[PDB]
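**Student:** First the structure, which I've put down as structure tokens, then a few questions once you've had a look.
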Amino acid sequence: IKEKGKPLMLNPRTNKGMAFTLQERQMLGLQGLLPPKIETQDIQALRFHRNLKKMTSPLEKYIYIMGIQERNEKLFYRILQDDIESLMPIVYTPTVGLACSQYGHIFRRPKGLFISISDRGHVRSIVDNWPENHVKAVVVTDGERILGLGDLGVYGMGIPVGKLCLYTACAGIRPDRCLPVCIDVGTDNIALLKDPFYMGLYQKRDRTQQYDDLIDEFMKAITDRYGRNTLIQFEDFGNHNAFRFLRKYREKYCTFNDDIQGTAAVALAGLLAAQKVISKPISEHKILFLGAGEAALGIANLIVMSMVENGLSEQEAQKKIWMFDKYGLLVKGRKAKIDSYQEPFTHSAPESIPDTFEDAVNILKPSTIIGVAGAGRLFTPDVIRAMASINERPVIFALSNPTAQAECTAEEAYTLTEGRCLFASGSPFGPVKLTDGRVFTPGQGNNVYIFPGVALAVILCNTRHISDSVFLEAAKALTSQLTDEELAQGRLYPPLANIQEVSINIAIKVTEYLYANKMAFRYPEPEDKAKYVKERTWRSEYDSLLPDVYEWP
Amino acid sequence: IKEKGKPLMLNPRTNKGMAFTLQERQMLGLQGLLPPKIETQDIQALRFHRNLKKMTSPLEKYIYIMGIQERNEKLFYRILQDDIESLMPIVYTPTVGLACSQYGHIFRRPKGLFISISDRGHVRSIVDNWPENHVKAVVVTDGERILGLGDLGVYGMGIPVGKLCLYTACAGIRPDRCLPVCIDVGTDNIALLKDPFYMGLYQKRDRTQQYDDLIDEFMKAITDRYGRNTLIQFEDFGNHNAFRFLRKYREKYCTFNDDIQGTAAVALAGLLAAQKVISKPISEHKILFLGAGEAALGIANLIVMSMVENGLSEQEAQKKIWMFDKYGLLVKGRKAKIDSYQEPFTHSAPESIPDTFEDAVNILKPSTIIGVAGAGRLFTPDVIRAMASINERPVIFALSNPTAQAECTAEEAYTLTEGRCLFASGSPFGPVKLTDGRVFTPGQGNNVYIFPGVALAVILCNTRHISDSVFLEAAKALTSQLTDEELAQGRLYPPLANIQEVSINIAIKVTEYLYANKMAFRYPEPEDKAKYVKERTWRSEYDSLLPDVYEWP
Amino acid sequence: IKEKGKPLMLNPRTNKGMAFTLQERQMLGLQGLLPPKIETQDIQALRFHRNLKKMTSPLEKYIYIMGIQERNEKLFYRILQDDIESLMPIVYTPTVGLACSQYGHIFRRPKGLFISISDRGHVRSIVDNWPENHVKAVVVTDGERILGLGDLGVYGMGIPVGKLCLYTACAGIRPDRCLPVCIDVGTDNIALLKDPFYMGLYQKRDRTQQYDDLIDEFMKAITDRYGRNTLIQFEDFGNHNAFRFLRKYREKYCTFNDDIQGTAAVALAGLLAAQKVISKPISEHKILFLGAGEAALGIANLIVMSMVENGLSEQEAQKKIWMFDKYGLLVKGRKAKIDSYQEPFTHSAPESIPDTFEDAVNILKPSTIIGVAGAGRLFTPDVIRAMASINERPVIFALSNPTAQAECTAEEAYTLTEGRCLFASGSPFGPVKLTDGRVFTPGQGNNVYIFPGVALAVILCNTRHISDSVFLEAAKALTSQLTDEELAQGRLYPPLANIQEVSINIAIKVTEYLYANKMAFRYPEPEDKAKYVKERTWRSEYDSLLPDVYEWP
Ligand SMILES: NC(=O)c1ccc[n+]([C@@H]2O[C@H](COP(=O)([O-])OP(=O)(O)OC[C@H]3O[C@@H](n4cnc5c(N)ncnc54)[C@H](O)[C@@H]3O)[C@@H](O)[C@H]2O)c1
Ligand SMILES: NC(=O)c1ccc[n+]([C@@H]2O[C@H](COP(=O)([O-])OP(=O)(O)OC[C@H]3O[C@@H](n4cnc5c(N)ncnc54)[C@H](O)[C@@H]3O)[C@@H](O)[C@H]2O)c1
Ligand SMILES: NC(=O)c1ccc[n+]([C@@H]2O[C@H](COP(=O)([O-])OP(=O)(O)OC[C@H]3O[C@@H](n4cnc5c(N)ncnc54)[C@H](O)[C@@H]3O)[C@@H](O)[C@H]2O)c1
Ligand SMILES: NC(=O)c1ccc[n+]([C@@H]2O[C@H](COP(=O)([O-])OP(=O)(O)OC[C@H]3O[C@@H](n4cnc5c(N)ncnc54)[C@H](O)[C@@H]3O)[C@@H](O)[C@H]2O)c1
Ligand SMILES: NC(=O)c1ccc[n+]([C@@H]2O[C@H](COP(=O)([O-])OP(=O)(O)OC[C@H]3O[C@@H](n4cnc5c(N)ncnc54)[C@H](O)[C@@H]3O)[C@@H](O)[C@H]2O)c1
Ligand SMILES: NC(=O)c1ccc[n+]([C@@H]2O[C@H](COP(=O)([O-])OP(=O)(O)OC[C@H]3O[C@@H](n4cnc5c(N)ncnc54)[C@H](O)[C@@H]3O)[C@@H](O)[C@H]2O)c1
Ligand SMILES: O=C(O)C(=O)C(=O)O
Ligand SMILES: O=C(O)C(=O)C(=O)O
Ligand SMILES: O=C(O)C(=O)C(=O)O
Ligand SMILES: [Mg+2]
Ligand SMILES: [Mg+2]
Ligand SMILES: [Mg+2]
């Protein structure tokens, strides 16, 4: 703390509000700049809930709380902490999307770094404009696939912002060690191109080699200022760029892709919980995806990794996996192009080629169904009814976000199958009570349950590169925290209310693995990995800003 | 003060060195940045004299002491206060001239504002670059007539730097409210033009109307930012611009010319004290200047103002005043040009036309003699010898600076006239003991006896303009402080060792005059003019930097 | 650079003087604050040498140039770079000793950090008061053994300040990445305790466990703020604490002791160059040391390392090593205590036990003689003349600092041995021209030829701990640059004039070593170690402070 006076109030990283003690007020030059009352964070919190309770819409509530992050960081996280479960729908999915598609409308103060293609050749100078000088985690996007909402361009910065928020409020990463980034090379969305409030460059997306040079220049500039092992979580890019950049950097930097690997870990964990109820013989496992993109391909590769670790060869495991997209079932020889990653899951066409998804469900007769198209309610009743007929305890997962692009709802799943299903969603749904009294409390298959804890571990361990096994491990660490009681409620995931510890427990496990596999470079190595982790978490409790004053002998 | 940490030590205005208390060091973030020992200004003062004692050259001493002002302001001034009389020939005349003509060689750090003709049109932006924001006094030079040293261009910035030191060291004006300025419009100095160390524009002097507009743009800029009554002391300009600018701005801005008006006040003062020993009849007062420029015409004018107050008509007064320049005696109808200001003292040629200055002395047979030609030892022994024969108690004033251009030395004056002369020099000279044992201690006719005290008065009173009678009053205030004892030693001026109180005393008389003549605008008017002035002087003693801590009931 | 205006000129790290470009002046808010002239660093340097050439005494020159570092860092090192060989005796030995002994008299501004025993419990807050936040190299002292000058207490800070200049002027390490530190736990020097100018705590040295706890708390505090692999070079401590702390830390931190290890590496390299002229049968090597302290024991262990690696067992190698201190020859069973470290060189006494050092020379008849007592001319003419006889080409090494404490002079060594000796001094000595016309050019065995390059490497490779072989290598890397023609002058070391490349070259060798031995953690590993190193050296040429301004398509 080298600053004194008003600046201390202007900076939300330090603004305490009326919680500034008199000692600090007088000693740092704030006396007379604050009301003669000294408050506790406890009161400050009470003020918030009292006010939030009166608000009506979620976008209005979202605007409010997010602004607190602009006024008082400590109280901001204190307020989340007070109840992350009831505030997640506002700050995360589904209302976060609504805010992104409104970003230019609700704009008040910016957040994160903004690098546009028109800045190429000077990406370093921009990075040098960032205030915090010890960043450890970056979350970057270009806004081409914001959830299932599509190309939102610069209005997409609300995603990294929202994600980094969860790093801290979930895994205790330090707010000032995070940096959300947005690369603006344009947007193809005709609509924002005509909008006057738009915050980005008014041009279509540039896909020439100039685009790639920029991300190259971006990655270099970042690591130069902050270090080669700076964590870089890629978020919401377009399918080609997602894998493209993943495979191209995963070996040179400490980077990963949330949509591909993050989602893989979560899904495998819910599926793992489910098996605990089904106990369906490996041999008889058939999985069918709705959509074959970033997320589908990712989960598929992790599902395989786990099936392999349980006998089955890599080849025989993939043959148990099918994918259906917007062009239809992925069978060998089809007209619609099949890419490198899809090949292992592209099989020889069956006897009857499914025209509709219900067809594929009826023909392939899968044990599990996973929605990852982000195209809406494609999990029709005829489908859930079919799955209800083919399998006694069918596995239905609808994970597209937000809730509008969700393949189906919790209500539909449990009622259309007579509560014989094992359900999970990407967005939030409340408990469902059947006409006959049975109550089913679904869980939420969101990578929010994974990236905060993984990131922590990777950071604390000074890891230089991330391998997919880490996510496999992570997934194991998560499901391993599920209790048969929570499970006996319809949950394939531990209560959201406990995502804070769950995340910590996750992070503890991952560091054990990282160190055990010689992937961690933090030295020396802690003897008790647990104490180690808990020791370093950030707290929302105010810190004294008083100068170290003492008398000498 | 609004900041903490190292900056506190980098800034001389606040730097205390080891004099920072422990409570200060701990409460301002300095613990560790200073040795574990706390000192007193007294000790630091001891560190200075011990060191200064070992030095051998005056320019070496100049560079050392001037360097303190850039390290610890308060200590710097405490060191002058310790013995102004011995340091004066180092910081002021004559060593200061040596320094100026060497400004480029000894450069270490700049001081003051630098406005060049190349910045015309953007002089205000320059004025806004100045750190201190409550300037009250300015001393400006363009470097055309640095003492009797001539045109030194930007090397002449040494003068405004020194002059403003005296403001503080002599009259207690605050250091941060002073601003030395230099107008660089080129230099005609052929040698400096070929000097790779010169600090100004490598071009000859611009005398076009562009020169005049620049000064106007400067006078407008200054007053806009700091105020219309900000004091501007013009210093060491060329003859022409000296008068031209004084006449043009004196009734529009709170401005004055030291070389014209300040020099006037000192000389009259010494001329008055003298009269006390001679008591020569007003009727027989004949004066003869060696030089008819800035200083000569300023004295001549003030002399006349008093002669008048004492009877004499303006016309008759002037008739008792002659002038002799580089061309000869100023007589009506001479080849060389005479100007608006000389006319009054340019009289009808005498029976014979003096070819040398000795002839002029022999012909005119003057009572007084005033050297202000800045041309060296023109008061030859034969002249001194002649003055002694013509008068019983002749008056010999050689006021040109620095020492090397003085018209004659004290030893020459006293010895060559058998100790009957009444002498005053512009630069410092020690006591003279004739072969007959008589010891004479001469005084220094220098406006440093004037400007610091008059400037303090105008400022405090919020004066908007300075009339000639203000100096008339300052001269009366100075001499009125001389005691017959010091008088008896041969000094026509209070000892230099008391310049600090003489100055204040002068400031009090003048602040009484201004008020009494409705020229002061400071409100309300102080009852006790003396208590009021001494109440607002700047002290060289360290002030406490501690925040105002205290407990609430 | 985050700040503009005055602050830019007040901080020596950024201050450029009149070299600030007009665009920089206009764009950073310095227009007007600097004279209208734009100077080149080459002009500024010209002013320095011209000013320096006038000065007479070395301590006067020391004050001048060390002052520049507090004015304009960039020019400071350029002035060094311009001729490190001639300014070395002024900035380093012997004139740095003279300055340290008078630190309190010449004090103007402080340097480095100051941790006193009175600050125990708050060393972290003191560390957090340091401006620069990316320190990589520290040099610490307590001032108990400043050279061969003794306990100088806080007046000892002049050593780490000077050591750290070499880091940059020799190896190109970044100035702002360096931090000198002084631990003040008191002083036993009676005189400084009654000196009002002293800069440290007025108390005798505290040697309780409170002393250790402080170093413990210093060590921890430093590594926490700046990182665990931060280089910590220990300098000039007391014999007991030197070794004690070395062995206590060398494996917990990235730390080394320059007096022990540093000097070892330099003495071996001069001794290795010598062997190339003597080619003496390893079997017939007999080494005798004057003194058995920090340095003496240091070279020994390395000498043995070299010997071992060329055959000889640990045992037989140390048998060839004899040490003679203030109590006499170290023989088994003597009164004066022998310590853990001296043992291996504490041999069974000879037939006649030497009383004088001349005896030990005449009894043992050594091939080499190494002066490291720091007690003055103990290498009397009789000893020099005794060596001259016993050996055809004796090796006489007087390494005590400063020059007054040197065991003998170059003039004595060559003259007293007929020029048949191989001499090396701790401090500088010029060439010696015998009566017979022969001219001998001695070399300087000082660890300055070592710590600058060895530190560079350790820093660039992100090394965690320092082994002794590092020095063995660095010692091998230095002598390997000696050219026969140079050897043919009498120099067992490469010219001083090229200390820059030498250091760089040593640095390259050492990093190749670290990488080759799994001690380097910088990743990835460079392909061309040489290009890698030359790549990252700090230059003295000014850098453009201009903001990145560019037009968008
Ligand atoms: N719940 C989570 O944790 C999580 C994490 C990441 C992504 N997602 C969601 O998954 C969805 C897709 O993400 P992605 O990155 O794989 O996208 P993508 O665009 O890369 O892949 C989508 C795939 O679904 C197919 N598809 C589109 N419309 C279809 C339709 N109408 N019928 C059948 N198939 C169709 C596409 O051809 C494509 O192959 C998004 O809505 C996103 O919000 C959820
Ligand atoms: N920290 C600050 O910025 C600060 C602190 C104290 C006073 N002030 C100023 O002083 C004014 C109030 O008047 P005052 O209490 O100074 O006395 P005052 O009103 O009697 O003084 C009259 C004028 O003389 C000036 N002055 C007083 N002492 C001076 C000195 N020693 N050297 C040079 N100039 C001097 C003042 O600035 C003022 O404009 C206010 O207008 C305020 O702006 C500013
Ligand atoms: N003692 C003080 O308090 C004080 C104050 C201001 C100026 N001065 C000194 O007075 C001197 C003149 O200053 P100024 O601004 O009036 O100068 P100026 O250039 O305005 O006038 C100089 C006059 O001296 C005359 N002169 C020059 N050489 C002459 C010579 N060789 N013989 C006869 N006459 C000669 C010139 O003709 C001219 O009339 C300077 O050296 C200056 O340092 C002293
Ligand atoms: N403005 C800044 O704060 C800033 C600017 C540039 C680089 N950096 C740092 O550099 C690191 C990345 O490594 P790199 O690209 O500098 O080189 P590098 O990775 O080759 O160097 C490895 C280590 O040596 C250090 N280093 C490099 N040159 C040095 C020198 N000349 N003197 C002293 N230490 C030196 C670096 O700090 C680094 O920790 C990052 O961790 C980053 O923190 C910081
Ligand atoms: N004021 C400061 O700038 C400051 C203060 C304290 C520590 N540090 C840094 O910490 C390092 C020393 O290690 P340590 O004691 O912090 O722990 P550590 O060495 O056990 O942690 C290893 C790495 O994880 C990072 N880290 C620790 N907790 C983190 C968190 N909660 N969120 C995000 N990143 C976290 C650290 O920066 C470190 O690089 C030093 O390199 C220093 O640069 C800086
Ligand atoms: N040239 C270099 O590179 C370099 C490096 C480090 C130290 N030194 C110098 O070496 C000297 C000693 O350093 P150290 O740290 O080894 O000291 P130390 O105090 O640890 O050891 C000194 C040894 O010399 C002995 N001694 C003292 N006076 C003696 C005397 N009058 N006659 C015989 N023996 C005597 C002592 O008993 C002791 O064993 C110092 O003067 C120091 O300046 C030079
Ligand atoms: O859908 C997305 O965009 C995500 O990254 C997620 O919800 O996990
Ligand atoms: O001579 C000068 O330049 C002066 O202003 C003086 O010394 O009075
Ligand atoms: O003598 C010393 O103290 C040294 O560190 C040296 O000169 O090498
Ligand atoms: Mg996403
Ligand atoms: Mg003048
Ligand atoms: Mg040493």
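Sequence positions for chain C are given in Swiss-Prot numbering; the residues included correspond to 21-573, in order.
Structure method, as recorded: X-ray crystallography, 2.6 Å.
The backbone N, Cα and C atoms fix where each Cβ goes, and this holds for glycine too.
Quick paste of what Swiss-Prot says about this protein:
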type	residues	note
ACT_SITE	C:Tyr112	active site, proton donor
ACT_SITE	C:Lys183	active site, proton acceptor
BINDING	C:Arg67, C:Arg91	fumarate binding site
BINDING	C:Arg165, C:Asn259, C:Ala312, C:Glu314, C:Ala315	NAD(+) binding site
MUTAGEN	C:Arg67 to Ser	Abolishes activation by fumarate
MUTAGEN	C:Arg91 to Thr	Abolishes activation by fumarate
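Map the listed features onto the structure and describe their local environment.
**Tutor:** DSSP assigns C:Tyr112 (active site, proton donor) to coil, not to a helix or a strand.
For C:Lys183 (active site, proton acceptor), other Cβ atoms within 10 Å of its Cβ number 27.
Look at C:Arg67 (mutagenesis position): DSSP puts it in a helix. The Cβ of C:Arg67 (mutagenesis position) has no same-chain neighbour under 8 Å that is 6 or more residues away in sequence.
Around C:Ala312 (NAD(+) binding site), the same-chain residues six or more apart in sequence whose CB sits under 8 Å from its CB are C:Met343, C:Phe344, C:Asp345, C:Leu350, C:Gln362, C:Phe365, listed in sequence order.
For C:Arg91 (mutagenesis position), the same-chain residues that are 6 or more apart in sequence and have a Cβ closer than 8 Å to its Cβ are C:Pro32, C:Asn35.
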**Student:** Where the record says C:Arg165, C:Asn259, C:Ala312, C:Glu314, C:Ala315 bind NAD(+), what is the longest distance in Å from one Cα to another among those residues?
**Tutor:** 15
**Student:** Measure from the Cβ of C:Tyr112 (active site, proton donor) and count the other Cβ atoms within 10 Å, all protein chains considered.
**Tutor:** 23
**Student:** Could you check the binding-site residues C:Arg165, C:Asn259, C:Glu314, C:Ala315 and say which one's CB has the most other CB atoms within 10 Å?
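**Tutor:** When each Cβ's neighbours within 10 Å are tallied, C:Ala315 leads.
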**Student:** Taking Cβ distances under 8 Å as the criterion, give the subset of the recorded positions C:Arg67, C:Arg91, C:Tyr112, C:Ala312 near chain B, ordered by sequence.
**Tutor:** C:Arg67, C:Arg91
**Student:** Would you kindly give the Cα-Cα distance separating C:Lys183 (active site, proton acceptor) and C:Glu314 (NAD(+) binding site), rounded to the nearest Å?
**Tutor:** 18
**Student:** Please report the distance from the Cα of C:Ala315 (NAD(+) binding site) to the Cα of C:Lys183 (active site, proton acceptor), rounded to the nearest angstrom.
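**Tutor:** Pair distance, Cα basis, whole Å: 17 Å.
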**Student:** From the centroid of the CB atoms of C:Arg165, C:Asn259, C:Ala312, C:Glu314, C:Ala315, the recorded NAD(+) site, which same-chain residues not already listed sit within 8 A by their CB, in sequence order?
**Tutor:** C:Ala262, C:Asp279, C:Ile280, C:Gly311, C:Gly313, C:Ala316, C:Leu317, C:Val392
**Student:** Between C-alpha atoms, which of these recorded positions comes nearest to C:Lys183 (active site, proton acceptor): C:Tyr112, C:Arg165, C:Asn259?
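**Tutor:** Comparing Cα positions, the closest of these recorded positions turns out to be C:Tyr112.
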**Student:** Determine the recorded positions, out of C:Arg67, C:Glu314, C:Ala315, lying near ligand 6 in the sense that the CB is under 6 Å from one of its atoms, and give them in sequence order.
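**Tutor:** By the Cβ criterion, which requires under 6 Å to ligand 6, the hits are C:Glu314, C:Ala315.
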**Student:** Roughly how many angstrom lie between the C-alpha atoms of C:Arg165 (NAD(+) binding site) and C:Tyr112 (active site, proton donor)?
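**Tutor:** With distance taken Cα to Cα, C:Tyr112 (active site, proton donor) is 16 Å from C:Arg165 (NAD(+) binding site).
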**Student:** Is C:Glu314 (NAD(+) binding site) helix, strand or coil when read with DSSP?
**Tutor:** helix
**Student:** At the level of the C-alpha atoms, what whole-angstrom distance separates C:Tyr112 (active site, proton donor) and C:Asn259 (NAD(+) binding site)?
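**Tutor:** Cα-Cα distance, C:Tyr112 (active site, proton donor) to C:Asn259 (NAD(+) binding site): 22 Å.
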